[PDB]
Amino acid sequence: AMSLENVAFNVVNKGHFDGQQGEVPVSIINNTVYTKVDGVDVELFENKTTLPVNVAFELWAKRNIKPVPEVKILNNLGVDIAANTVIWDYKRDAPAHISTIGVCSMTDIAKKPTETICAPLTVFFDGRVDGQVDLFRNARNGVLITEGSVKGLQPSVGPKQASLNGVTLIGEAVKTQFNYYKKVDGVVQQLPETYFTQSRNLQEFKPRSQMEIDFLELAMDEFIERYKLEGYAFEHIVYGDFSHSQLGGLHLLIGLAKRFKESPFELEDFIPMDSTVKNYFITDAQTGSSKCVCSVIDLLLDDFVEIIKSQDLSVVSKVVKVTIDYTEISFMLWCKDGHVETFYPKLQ
Amino acid sequence: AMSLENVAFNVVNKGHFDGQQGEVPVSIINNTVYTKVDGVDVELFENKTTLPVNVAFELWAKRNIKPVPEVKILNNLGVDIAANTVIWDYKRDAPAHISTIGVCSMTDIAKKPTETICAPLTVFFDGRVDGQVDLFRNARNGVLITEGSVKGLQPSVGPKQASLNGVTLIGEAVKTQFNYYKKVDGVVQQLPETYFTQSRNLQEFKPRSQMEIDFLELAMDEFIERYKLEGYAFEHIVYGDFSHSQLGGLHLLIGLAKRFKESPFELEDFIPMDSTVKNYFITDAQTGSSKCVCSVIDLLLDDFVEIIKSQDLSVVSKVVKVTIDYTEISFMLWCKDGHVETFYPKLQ
Amino acid sequence: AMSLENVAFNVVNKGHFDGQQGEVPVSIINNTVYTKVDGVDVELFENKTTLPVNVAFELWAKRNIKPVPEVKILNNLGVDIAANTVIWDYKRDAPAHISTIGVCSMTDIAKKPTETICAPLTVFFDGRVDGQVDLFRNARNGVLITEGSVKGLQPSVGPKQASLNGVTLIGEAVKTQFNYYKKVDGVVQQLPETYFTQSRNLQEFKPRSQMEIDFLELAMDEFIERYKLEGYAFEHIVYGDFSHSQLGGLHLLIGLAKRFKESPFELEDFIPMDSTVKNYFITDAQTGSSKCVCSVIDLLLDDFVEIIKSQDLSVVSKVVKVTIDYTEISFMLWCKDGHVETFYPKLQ
Amino acid sequence: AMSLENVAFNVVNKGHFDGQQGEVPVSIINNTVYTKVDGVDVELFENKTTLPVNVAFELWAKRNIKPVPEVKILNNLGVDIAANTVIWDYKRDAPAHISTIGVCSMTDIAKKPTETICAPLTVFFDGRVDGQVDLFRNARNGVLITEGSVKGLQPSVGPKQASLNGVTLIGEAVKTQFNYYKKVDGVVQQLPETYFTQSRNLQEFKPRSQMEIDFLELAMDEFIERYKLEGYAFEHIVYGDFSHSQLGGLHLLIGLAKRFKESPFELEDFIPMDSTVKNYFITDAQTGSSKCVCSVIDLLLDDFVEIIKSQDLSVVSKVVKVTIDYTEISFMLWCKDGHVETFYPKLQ
Amino acid sequence: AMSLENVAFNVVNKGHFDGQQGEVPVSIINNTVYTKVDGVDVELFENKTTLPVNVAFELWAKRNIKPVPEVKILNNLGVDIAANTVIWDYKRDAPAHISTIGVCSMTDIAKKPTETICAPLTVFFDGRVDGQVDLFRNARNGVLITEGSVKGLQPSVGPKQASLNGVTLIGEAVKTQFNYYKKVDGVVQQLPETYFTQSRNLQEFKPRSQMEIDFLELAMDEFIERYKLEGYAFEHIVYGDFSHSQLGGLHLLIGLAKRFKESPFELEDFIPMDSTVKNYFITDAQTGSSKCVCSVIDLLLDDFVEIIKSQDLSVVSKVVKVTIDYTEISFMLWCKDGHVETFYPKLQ
Ligand SMILES: Cc1cc([C@@H]2CCCN2S(C)(=O)=O)no1
Ligand SMILES: Cc1cc([C@@H]2CCCN2S(C)(=O)=O)no1
Ligand SMILES: Cc1cc([C@@H]2CCCN2S(C)(=O)=O)no1
Ligand SMILES: Cc1cc([C@H]2CCCN2S(C)(=O)=O)no1
Ligand SMILES: Cc1cc([C@H]2CCCN2S(C)(=O)=O)no1
C-alpha cells in the first residue's frame with residue numbers, strides 16, 4: 001500500500017517512514033518534495049541524489065535509524081546492497097547502495113535476499129533484525145553485523161563507533177561496536193587483522209589516549225622527546241610544515257586538529273564521500289602554504305606510531321601496505337640515512 | 001486513499017482516473033511522470049501547466065471524459081471552478097480552472113460546492129451528474145448544463161458542439177448540445193440571445209450551409225453576385241487582400257480556409273488559448289503579405305452575412321456589439337458613401 | 001509601473017523594494033534572479049518557494065521590513081492574507097500567505113482590503129500604517145496590531161518579541177510588543193488568556209528570569225530542591241534522560257540549551273516552519289540516545305512550572321489543553337501514585 | 001579515449017558515433033546537448049530518457065544503425081541487455097535496455113558478455129558481429145539473431161521486418177528477417193510457433209494480401225459475404241460499432257485504417273512504447289463514440305481470420321491464448337448460440 | 001523604460017515588440033514565459049536558446065518582422081551582429097547572433113554601431129532603416145542590404161528570396177531581393193559571382209524551370225536523354241541508387257523530392273541549422289538503403305547541370321570549388337574513362 005502521500009504522511013507524523021497509515025497532500029517541484037500545512041507549502045526533502053526526487057524521498061524516509069556501520073567500512077568489506085533496509089550515506093546525501101531488497105518498488109531487485117538475483121551480491125545482514133543471522137548463513141555472499149556471539153562463527157570485532165542518523169559516535173545508551181562476519185561464494189571468510197580509523201571531526205576533536213592528550217597539550221619538540229619519536233619525521237608528517245609554498249606533510253587528523261586551534265585553514269573536500277583516507281585541497285590561512293591533494297587519515301596517534309615504528313627505514317622509496325577499516329591502504333615511505341623523510345597515504 | 005501510484009495505476013490500466021484500486025511504480029523527473037514497465041521507464045505525462053508535475057498529472061487523470069462545454073463558452077459565462085470534476089483545457093494542456101472542488105487534495109478549496117468558500121465563485125454544475133441541478137439551486141453563483149428541462153428554470157439552448165477529450169464535435173452517439181443556466185448573487189440570470197462560433201479547423205474545414213458550400217466553390221465575383229453582397233467589402237473582410245505589405249482583412253475562418261487550399265500561410269497563435277475571437281500573426285507564404293494581429297472569428301457565413309447586412313452604413317467609424325458565445329464581441333465598422341470599407345472584431 | 005527590472009533596481013539600490021524609479025538588466029536562470037554588474041552576473045535571489053521565480057522575487061523585495069508578529073502568532077490567530085504588505089516567512093524562505101492585497105499583480109486577489117473578495121478572509125491590519133485601524137473597523141474578518149490604545153476596543157497584549165527582517169527580538173530601539181484585536185463575522189472577539197513562547201535559539205539561549213538563570217547555573221538535584229519540584233518529573237521532561245536508546249523527555253528548549261553547552265546533538269527539523277510546538281528528530285552525539293519525534297516548546301521555565309503545578313496528578317493519562325500563542329496546545333500528562341511521570345506537547 | 005566532446009565530434013561529422021578521433025566544443029543546458037558552430041549553439045540532442053543528459057547522448061550516438069529486431073520482439077523474448085551495442089527505442093526516445101556491455105562507462109555492467117555479472121541476464125547477441133554466435137554459446141542466458149544457419153542450433157524464422165534507424169521496414173537492400181535463438185539457464189530453448197504483428201501505421205497503411213485489399217475496397221456486407229465471415233462479429237470486432245457512447249470493437253489495425261480514410265479520430269497512446277498489443281483511448285470525431293482502453297493488434301487480416309475461425313464457438317466466455325511475436329496473447333472470446341459476439345486482446 | 005512585463009504586454013497586444021506602453025502580469029517557470037489571462041496562465045514563449053528565458057523572450061519579441069536575408073547568407077558573408085535589430089533564426093529557435101547593438105540591456109555590447117567595440121565585428125546594416133547606409137560607411141566591418149542603389153557602392157544582386165517571419169519566400173507584396181555590400185577592415189569588398197540555393201522544402205517542392213518540371217515528370221532515362229546528360233552520373237548523383245545497403249548519391253534536393261512522391265524516407269537533420277549544404281542521416285523506408293552523412297544542396301537543376309557540364313572529366317579525383325550563397329563550396333568530382341562516377345558537396 002506504498003504511496004508518495006503515505007511516505008510523506010509518515011515523515012510529517014513519525015519523523016521517518018514507520019509503516020503508519022495515512023496520506024498528506026504532496027507537491028513535487030523540481031528536486032524538492034513539499035507538503036501543504038495550513039494552506040502553505042513546507043519543504044520535506046531536497047533531492048541531492050542522482051535518483052528521481054520521489055524515489056530518493058522514499059529511500060531517505062525508509063533509511064535505517066539504528067546505529068549502523070559507517071559507509072567506508074561497508075564499502076571496504078565489499079557490500080553491494082542491504083537486506084530489507086536503506087543505509088543512508090549522510091556524507092553524500094544519497095543512498096549508500098544503488099538497489100534495495102524489500103524496501104522501494106522502484107529500486108528493489110528482489111523482495112527477500114534469498115532470491116537468486118541477490119546470490120552474486122554481497123548483501124549486508126543485521127543480526128539485530130530477527131532471522132537475519134540465518135539469512136547470512138544461507139546467503140552465498142554477504143556481510144553480517146551482530147551485537148553478541150554467533151554459533152559456529154568466529155567474529156571480527158569492528159570499530160567502537162557506528163553512524164546513528166548521520167552522527168558518528170561510540171554508543172553509551174546504544175551498542176555501536178559490532179561483530180563482523182563475511183562470506184564469499186558460500187565460504188565464511190577469515191577477516192584480516194585491522195586498524196580502524198577514529199572518524200573524528202576537525203572542529204570537535206577529542207583525544208582518545210594519553211599519547212593523543214600529550215600531542216595536543218605539549219609542544220612539538222617535547223612530545224617528540226617524551227615518546228622517543230626522533231628521526232620519524234613527525235614534524236613534517238603529523239605536525240605539518242607551513243614554511244614553503246607547498247604545505248608539507250599534515251597527513252594525520254590529530255595534527256590538523258592541533259593546527260586548527262591556533263589558526264584556521266581551508267580544507268576543500270573535492271571528492272565528498274566516506275573513505276578511510278580522505279583527500280583535501282588545503283590552504284593555510286595564516287601562512288598561505290597550500291597543497292592540492294593532502295591525504296588525511298584519522299588513526300589513533302598510538303596506532304600511527306606503531307605503524308611507522310614497525311617499518312624498515314633502509315629503503316629510499318617503498319610502498320607500505322597497512323590494513324585499515326578491513327581495506328589495504330598503501331602508504332609511501334621515504335627514508336634517508338636510516339631516518340624517515342615522509343610517510344603518507346599513497347595518492348592516485 | 002489517493003496517491004500518485006494509484007493515479008498512475010489508473011492511467012496505465014483504465015486510460016484515465018477511474019477510482020480503481022492498485023499501484024504502479026512511479027518516478028518523477030523534472031516535469032515528467034514515468035512508470036516502470038518491464039524494467040524500463042515509460043512516459044505517462046509531461047507537465048505543460050504552471051502546477052507541480054504530480055498535481056497536474058492527477059488533475060489530467062481526473063479530467064472530464066464526457067462531452068463538456070468548450071472552454072471559450074465557460075470563460076464567456078464567467079466560470080471560475082467546476083463542481084467535483086476537472087475541465088481539461090486541451091488548447092493550453094492545463095486545467096481550465098486554478099482550483100478544484102472535491103477532486104485533488106492539493107488544488108481543492110472545498111470537498112462540496114456547498115462550502116461557503118465557493119459562494120463567491122461561479123461554480124460549473126453538470127446536470128448529468130446526480131444531485132448537481134440541486135447544488136446549482138443552492139449555489140450563490142454558478143453555470144449549469146443539462147440535457148433536458150429543469151422545472152421552473154428558463155433555458156438557453158447552447159452550441160450544437162461540445163469538447164469530448166479535446167475533440168470538438170457535434171455529437172451523433174453522444175449529446176453535445178446542452179441547456180445553459182447561470183446565477184449571479186443567488187439570482188438566475190437570463191442568458192442573452194447569441195450567435196455561436198463553429199469551432200472549425202483551417203486544415204479540416206467543412207462547410208455547414210449552402211452559402212458556405214458556394215463560398216468555397218464559386219469565384220469571388222460570382223459568390224458576391226449570387227448572394228447580393230456588393231458594397232459589403234467581402235473582398236477585403238472575408239476573402240483577404242494580399243496585394244500590399246500589410247494583409248488586408250481575412251477576419252472570417254472560412255476565408256482563411258478558402259485561401260489555404262490554393263496557397264499556404266503561417267498563422268502564429270501568439271496567445272494560445274480557447275477564445276471566441278482568435279488573434280494570429282499571419283504571413284502569406286505566396287505574396288509575403290503579413291499582419292501582426294489578424295483577428296479571426298469562425299462564424300457560419302450566413303450568420304456573418306446577417307450581422308453585416310443588419311448594420312447602418314451611414315457612419316464613418318462605429319463600434320458594433322454582437323453577442324457571440326454568450327459574450328459581447330465589439331466589431332469596428334468603417335463605411336464610406338453608404339458602403340462598407342472594413343468590419344473586424346475590434347482589438348484591445 | 002511595476003516590472004522585474006524595476007523590482008531588481010530597487011533591491012540593488014535600496015536593499016529592498018522602495019518604490020524608486022529605475023531599471024537594472026536582469027537574467028532569470030531556473031530559480032535564480034541575477035543582475036549584470038560591470039559585465040558579470042551577480043545573484044540577487046534564489047527562489048526557495050513554490051511560486052514562479054520572478055513572482056517570489058517581487059514578494060520578497062516587497063516584504064515588510066518593520067518588526068512584525070511572528071508567523072506562528074499570525075497562523076494561530078487565523079490570518080489568511082495581509083493588507084497591502086507581504087509577511088515574509090524566514091523559516092520557510094517563502095511568503096507567509098498565498099495571495100496579496102495591493103502588492104503584486106500576479107498574487108493580488110484585490111487592490112484594497114475593502115473589496116468583497118477579502119470579506120470572508122481574516123485580513124491582517126497594521127495600526128502603524130495610516131488608516132489601517134479604520135480598515136479593521138470596517139472589515140468583516142481580521143487581526144489588528146497596534147502600538148497604543150484603540151478607541152472602544154479592549155486590547156490583547158501580545159508577546160514582547162516580534163520578527164524584524166527574520167531576526168526575532170524584543171525591541172529596544174523599536175517597539176515589538178503589539179496590542180492584538182481580532183474580528184470574526186463583523187464581531188470583535190474576546191481574545192483568550194494566553195501564555196507566549198519565548199522564540200529563543202539553542203545556540204544563543206539567554207535566561208529571562210531568576211528561575212531560568214538558576215536552571216542553567218545549578219545542578220539538577222539542587223534546582224529541583226530550591227524550586228520544590230520534587231515529584232514533577234523535571235529530570236525526565238526538562239533535563240532529559242539519555243540513559244536508554246530512546247531519549248527520554250527533553251521537551252523544553254531551556255533543557256536542550258543546558259544540554260547543548262556540555263555536549264552537542266543533532267536536531268532534525270523535519271517540518272521546517274514556524275510553530276508554537278516544534279518537532280525534531282533528535283540524536284544525542286555523546287550517548288547515542290535518540291527520538292524520532294521530540295516535541296519541543298520554548299516556554300519561560302516559570303510559565304512551564306505554573307502549568308505543570310496547576311494540574312491534577314490523580315489520573316493515569318489525561319489531555320491537558322493550554323493556551324499558548326493564542327492557540328490551544330494539547331499536552332499529554334502521565335501520572336502514577338500522585339506524581340508526574342511525563343508531560344509533553346501531544347504529537348500527531 | 002571516450003569523451004563527451006569526442007562523442008559530439010562523431011555526431012557532427014559522422015552522423016553518429018563512429019570511433020573517429022576529434023573533439024568539438026560542447027555545452028550542456030538542462031537536458032540538451034549543444035555544440036558551437038560558427039559562434040552559435042546548435043542543438044545536437046534533447047534528452048527524453050531518465051538517464052543523465054550526457055549519458056543518454058552517448059548511448060543515442062552509440063545506437064545500432066543496422067536493421068535490428070523491433071523492441072516488442074526483444075521484450076517478448078525476455079532480452080535484458082545487448083552485447084556491445086545499444087538498441088535504441090525510437091517509440092520511447094530512450095535506450096531499450098537500462099545497462100550496457102562494452103558501450104558506455106556510466107551504463108556498463110561489464111566490458112564483455114562473458115563476465116559473471118551477465119550470466120543471469122538474457123544478453124542479446126548479433127550473429128552479424130564477429131564472435132557473437134560463440135558468445136551466445138558461452139552465455140547462460142541470451143537471444144541470438146543470425147542471417148544464416150548456425151551448425152547444430154535449431155532456428156526460429158522471425159518477422160520479415162526489422163527497425164532500421166527507427167524506420168520499421170521489410171528490407172530490399174538490407175536483410176531484416178533473422179533466425180532467432182534463445183537460451184535459458186544454459187539450455188537452448190525451442191521458440192514457439194508464432195504469428196507476427198505487421199507493424200503498420202494508421203496514416204501509411206498498406207494491405208499485404210488479397211483479403212486485406214478486399215477489406216479496404218469492399219463494403220462491410222460484401223467483404224463478410226465474399227470471405228464467408230457471417231456469424232464471426234467482424235462488424236463489431238474489425239469494422240467497429242460507432243452507434244453508442246462506448247465505441248464497440250475496433251481491435252484490428254486494418255479496421256482503424258479503413259475508418260481513418262472516411263473520418264478522423266483521436267488515438268491517445270497513454271502507454272507510449274512498442275508492444276504486440278497496443279492500448280488507446282479512442283474518440284471518434286464524427287460520432288463522439290469513445291473507449292478509454294481500446295486494445296489494437298496489427299495482425300494480417302488472413303492471420304486474424306484463421307485465429308477466429310479456429311475457435312470453438314459453443315462457450316459463453318473463454319480465454320483464447322494465441323502466440324504472437326513469441327509471446328502468449330490472451331484474447332477474450334464471447335459467444336451466443338454458436339456465433340461470435342466479441343473477440344478482443346484481453347486487458348490487465 | 002524596458003521591462004519583462006512591457007515586452008509581454010507588447011507580445012499579447014501587438015503580436016511582437018512594438019514599443020507600446022503597458023504591462024501584463026508575467027510568470028517565469030523554468031524556460032517558459034506565461035501571462036495571466038482571466039485567472040489562468042497562458043504560454044507566451046518557450047525558450048529553446050542557450051540564453052536566460054527572459055532575455056531570449058525579449059530578443060524573440062524584438063525580432064525583425066520585415067523580409068530579411070536567410071541566416072545561411074548572413075553566415076556565409078561573415079555577419080557577427082546586427083545593427084539595432086534581432087535576426088531570429090527560425091531553424092534554431094534562437095537569435096542568429098550572440099550579442100545585440102541597441103536592442104536588449106542583457107545582450108547589448110553597444111547602443112550604436114559606431115562604438116569602438118563594434119569596429120572588429122562584421123555588423124549587419126539594413127538600408128531600409130534610416131541612417132544605416134551611413135553607419136555602414138562609418139563601420140570598419142559590415143554587410144549592408146539595400147532595395148536600390150547606394151551612390152558609389154558597387155552592388156551584388158542577392159537571392160530572389162528572403163525570410164519573412166520564418167517563411168522563406170520570393171516576395172510579391174514585399175521586396176525580398178536585396179543589393180549586398182560588404183566591408184573588411186574599412187575596405188569595401190567585391191562580393192564574388194555566385195549561384196544561390198533555392199531554399200525549398202521536400203514536402204512543398206515546386207519546380208522553378210522547364211528542366212525542373214521535366215525532371216519531376218519524365219522517367220530517368222528519358223530526362224537524361226532529352227537534356228543530353230549521358231555520362232554525367234545523374235542516375236547516382238541526382239536520382240539516387242537505392243539498390244545497396246549504402247544509399248548512393250541523392251545530393252540534389254530535387255532528386256529527394258522526386259523520390260518522396262513515390263516512397264517516404266527518414267531525413268535526420270543531425271546539425272539543425274541554416275546552411276548552403278545540409279547533412280542528413282537518410283534511411284529509405286522502401287528499400288532500407290541508408291547513409292549516415294548524405295550532403296544535400298538545393299540548386300536549380302539548370303545551375304547544377306551547368307556546374308557539372310563545366311568540369312574537366314579527365315581526372316580520377318578532383319576538388320571542384322563552386323561559389324554558392326557567397327561561400328566557396330568544395331565538391332568532390334570522381335571520373336573514369338571521361339565520364340562522371342560521382343560529384344558531391346565534400347564532407348568535413
Ligand atoms: C443521446 C443522444 C442525443 C443526441 C442528439 C441527437 C443527434 C444529434 N444530438 S445533439 C442535439 O447535437 O447533441 N445524440 O445522442
Ligand atoms: C542481403 C539482402 C537479403 C535480402 C532479402 C532478400 C529481399 C528480401 N530480404 S528479407 C528475407 O526480408 O530480409 N535483402 O538484402
Ligand atoms: C515593393 C515590391 C517590390 C517587389 C518585387 C517585385 C515583385 C517581385 N519582387 S522581388 C525583385 O523578388 O523582391 N515586390 O514588392
Ligand atoms: C548493549 C550496550 C552496549 C553499549 C555500549 C556501551 C559501552 C560499551 N558499548 S559499545 C561495545 O561501544 O558499543 N550500550 O549498550
Ligand atoms: C515606542 C518604543 C517601545 C520600545 C520597546 C522598548 C522597551 C519596551 N518596548 S516593547 C513594549 O518591548 O516593544 N521602543 O520604542
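Counting starts with 1 at the first residue shown.
Here the Cβ of each residue, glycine as well, is placed from N, Cα and C on the backbone.
Marked as active site, proton donor by Swiss-Prot on the basis of experimental evidence: E:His236. For E:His251, the entry in Swiss-Prot reads active site, proton acceptor. Positions annotated as uracil binding site by Swiss-Prot: E:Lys291, E:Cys292, E:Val293, E:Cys294, E:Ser295, E:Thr342, E:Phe343, E:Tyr344, E:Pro345, E:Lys346. As annotated by Swiss-Prot, domain 'AV-Nsp11N/CoV-Nsp15M' applies to E:64-189, with the evidence given as sequence analysis. One mutagenesis experiment named in Swiss-Prot is E:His236 to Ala (Swiss-Prot position 6686), and its note says Complete loss of NSP15 endonuclease activity. Under its mutagenesis annotations, Swiss-Prot gives E:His251 to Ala (Swiss-Prot position 6701) the following note: Complete loss of NSP15 endonuclease activity. One natural variant named in Swiss-Prot is E:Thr114 to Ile (Swiss-Prot position 6564), and its note says In strain: Omicron/BA.2, Omicron/BA.2.12.1, Omicron/BA.2.75, Omicron/BA.4, Omicron/BA.5, Omicron/BQ.1.1, Omicron/XBB.1.5, Omicron/EG.5.1. Under natural variants, Swiss-Prot gives E:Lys261 to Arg (Swiss-Prot position 6711) with this note: In strain: Kappa/B.1.617.1.
Structure with Swiss-Prot features highlighted.
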residue  : record               : CB count, 10 Å
E:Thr114 : variant position     : 15
E:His236 : mutagenesis position : 18
E:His251 : mutagenesis position : 22
E:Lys261 : variant position     : 9
E:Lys291 : uracil binding site  : 20
E:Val293 : uracil binding site  : 18
E:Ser295 : uracil binding site  : 18
E:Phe343 : uracil binding site  : 25
E:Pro345 : uracil binding site  : 21
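Pairwise Cα distances among E:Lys291, E:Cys292, E:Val293, E:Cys294, E:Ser295, E:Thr342, E:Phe343, E:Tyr344, E:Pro345, E:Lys346, which the record gives as the binders of uracil, peak at 17 Å. The secondary structure of E:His251 (mutagenesis position), as reduced to three states from DSSP, is coil rather than helix or strand. Between the C-alpha atoms of E:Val293 (uracil binding site) and E:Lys261 (variant position), the distance comes to 22 Å. In sequence order, the recorded positions from E:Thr114, E:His236, E:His251, E:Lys261, E:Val293, E:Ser295 that place a Cβ under 8 angstroms from a chain D Cβ are E:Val293. The recorded positions listed here (E:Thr114, E:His236, E:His251, E:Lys261) include E:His251 as those with a Cα within 10 A of the Cα of E:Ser295 (uracil binding site). When the alpha carbons of E:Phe343 (uracil binding site) and E:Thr114 (variant position) are compared, the span between them is 46 angstrom.
Candidate recorded positions: E:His236, E:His251, E:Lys261, E:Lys291, E:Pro345. Nearest to E:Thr114 (variant position) by Cα distance: E:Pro345.
Of the recorded residues, E:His236 (mutagenesis position) and E:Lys291 (uracil binding site) place their C-alpha atoms 14 Å from one another. Under the DSSP three-state reduction, E:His236 (mutagenesis position) is assigned to helix. Distance noted between the C-alpha atoms of E:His251 (mutagenesis position) and E:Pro345 (uracil binding site) is 8 Å. E:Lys261 (variant position) is 24 Å away from E:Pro345 (uracil binding site) when you measure Cα to Cα. Mapped onto DSSP helix, strand and coil, the domain 'AV-Nsp11N/CoV-Nsp15M' (E:64-189) counts 13 helix, 42 strand, 71 coil. E:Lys291 (uracil binding site) is 20 Å away from E:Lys261 (variant position) when you measure Cα to Cα.
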